[PDB]
Amino acid sequence: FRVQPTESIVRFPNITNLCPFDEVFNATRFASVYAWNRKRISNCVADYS
Amino acid sequence: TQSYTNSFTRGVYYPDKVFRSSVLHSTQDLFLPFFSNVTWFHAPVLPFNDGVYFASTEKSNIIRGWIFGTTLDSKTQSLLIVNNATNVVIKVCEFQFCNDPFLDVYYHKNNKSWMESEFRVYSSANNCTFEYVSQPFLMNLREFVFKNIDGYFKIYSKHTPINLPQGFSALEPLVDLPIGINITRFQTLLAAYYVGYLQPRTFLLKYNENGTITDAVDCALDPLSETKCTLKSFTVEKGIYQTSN
Amino acid sequence: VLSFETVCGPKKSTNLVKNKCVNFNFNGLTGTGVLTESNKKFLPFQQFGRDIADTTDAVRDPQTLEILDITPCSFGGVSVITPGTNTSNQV
Ligand SMILES: *[C@@H]1O[C@H](CO)[C@@H](O)[C@H](O)[C@H]1NC(C)=O
Ligand SMILES: *[C@@H]1O[C@H](CO)[C@@H](O)[C@H](O)[C@H]1NC(C)=O
Ligand SMILES: *[C@@H]1O[C@H](CO)[C@@H](O)[C@H](O)[C@H]1NC(C)=O
Ligand SMILES: *[C@@H]1O[C@H](CO)[C@@H](O)[C@H](O)[C@H]1NC(C)=O
Ligand SMILES: *[C@@H]1O[C@H](CO)[C@@H](O)[C@H](O)[C@H]1NC(C)=O
Ligand SMILES: *[C@@H]1O[C@H](CO)[C@@H](O)[C@H](O)[C@H]1NC(C)=O
Ligand SMILES: *[C@@H]1O[C@H](CO)[C@@H](O)[C@H](O)[C@H]1NC(C)=O
């Protein structure tokens, strides 16, 4: 005899330190192609959606 | 100055994040050997082999900061740790030139005890990756153990008031910063140093009911300790016991 | 252009259920068991718990500051008590 599971749950810590993808995309003024900006996005949760 | 002193059961830290109550656990990790000899440093680059144990005591805040790296040149990335009065900055950024550490001609505290806004040791701040800011590391005796295992740099700390004194004090984890750099040398900075080096030993920690380490035994010091580790107990009864080969 | 080469996508969560045999996943600590509150006191930095037989006993959920035990939901064998089949048929 064995009691089968009734549900499956997954717990992870709060989401915070979301990457600055918001800042990159909504720049008021971009630069010309010859001098293109670059941002090393590191150590953050991406959330590409 | 390299005067030597023995470490009386100092340099014990929590190996894992798990919790154990009223049970003896045997673990095989890097540790400072019991009754090993340490080196006092006074007013040189250390070899930093397989971890380090840092300890210092003073009534002032003269001691602050550390620098780590394998070459201290532009070829390889270098690491910095510096504590402010109210914050700490930990940026792994390359540093090229170091003409001389700052040192006032007088450096007399009998008349003037103000030394502020005089920190410039990095000649060039080249491209780098990581930067962490948190609560001050320092606040009594301060004990720190620095490790670099599997790309993770781990820092442990503990504040033990004194009257390396005898006793047992467990080092709790503080900040596991993920630099990823290779570290082969380290050096301390100024505004009484205890330096010890770890070896791949095996220990037998004793966990309290609340979950804190109270006692530990090194399984490679004397045959009695080997017998204790084999029996997994701190009290051995009368008899003959086989320990090793 | 987002070139690719610590940076990992957000992992969503699920509501906490107690007193039922539920599959759980606490920061990659997969297992099965019942979830009940515990009168233990972990250290501030500890997250898991482990008994003498190296089996997860208590786990702290990453979101709220609470610690709960992990007990396997009931299992075991079954037996049938019957007289002689000629004597009767009830079991
Ligand atoms: C180890 O420490 C002792 C002091 O207890 C000292 O005499 C000895 O020289 C040290 N070992 C080495 C290799 O210097
Ligand atoms: C901490 O000290 C560094 C050293 O230059 C300084 O750049 C930084 O601004 C200080 N932190 C704060 C919060 O002022
Ligand atoms: C950072 O600077 C070093 C020093 O020249 C260089 O070799 C490296 O390509 C630069 N970029 C990265 C991502 O390390
Ligand atoms: C560190 O050392 C390892 C092997 O000793 C080597 O593969 C690696 O390239 C070195 N540098 C870094 C940044 O890991
Ligand atoms: C465990 O913690 C409780 C609550 O702080 C305390 O009363 C008890 O003395 C502790 N046990 C020790 C220190 O062995
Ligand atoms: C996550 O968010 C909840 C919202 O109620 C909060 O209670 C909890 O403290 C947060 N996580 C942390 C930092 O414990
Ligand atoms: C059950 O009991 C009856 C009466 O005692 C007997 O006749 C019969 O043979 C028994 N059944 C078997 C399988 O022996």
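Numbers in chain A come straight from Swiss-Prot, and the residues shown are 318-366, in order.
Looking at the header, which is where the method is noted, we find electron microscopy, 3.0 Å.
Placed from the backbone N, Cα and C atoms, the Cβ positions cover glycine too.
Where Swiss-Prot documents A:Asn331 to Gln as a mutagenesis experiment, the accompanying text is: Reduced viral infectivity. Under the DSSP three-state reduction, A:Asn331 (mutagenesis position) is assigned to coil, being neither helix nor strand. Counting Cβ atoms from all protein chains shown, A:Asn331 (mutagenesis position) has 9 others lying within 10 Å of its own Cβ.
Shown in sequence order, the list is empty: the chain has no residue 6+ apart in sequence with a C-beta less than 8 angstroms from the C-beta of A:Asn343 (mutagenesis position). When secondary structure is read from DSSP and collapsed to three states, A:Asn343 (mutagenesis position) falls in the coil class. For the mutagenesis of A:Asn343 to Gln, Swiss-Prot gives this note: Reduced viral infectivity. The structure shown keeps the original residue.
Under natural variants, Swiss-Prot gives A:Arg346 to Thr with this note: In strain: Omicron/BQ.1.1, Omicron/XBB.1.5, Omicron/EG.5.1. Within 10 Å of the C-beta of A:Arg346 (variant position) there are 4 other C-beta atoms, taking all protein chains into account.
Natural sequence variation is annotated in Swiss-Prot for A:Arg346 to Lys, with the remark: In strain: Mu/B.1.621.
A separation of roughly 33 Å, to the nearest angstrom, links the Cα atoms of A:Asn331 (mutagenesis position) and A:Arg346 (variant position).
With respect to ligand 6, the recorded positions A:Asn331, A:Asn343, A:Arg346 contribute A:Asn331 as residues with a C-beta closer than 6 angstroms to one of its atoms, given in sequence order.
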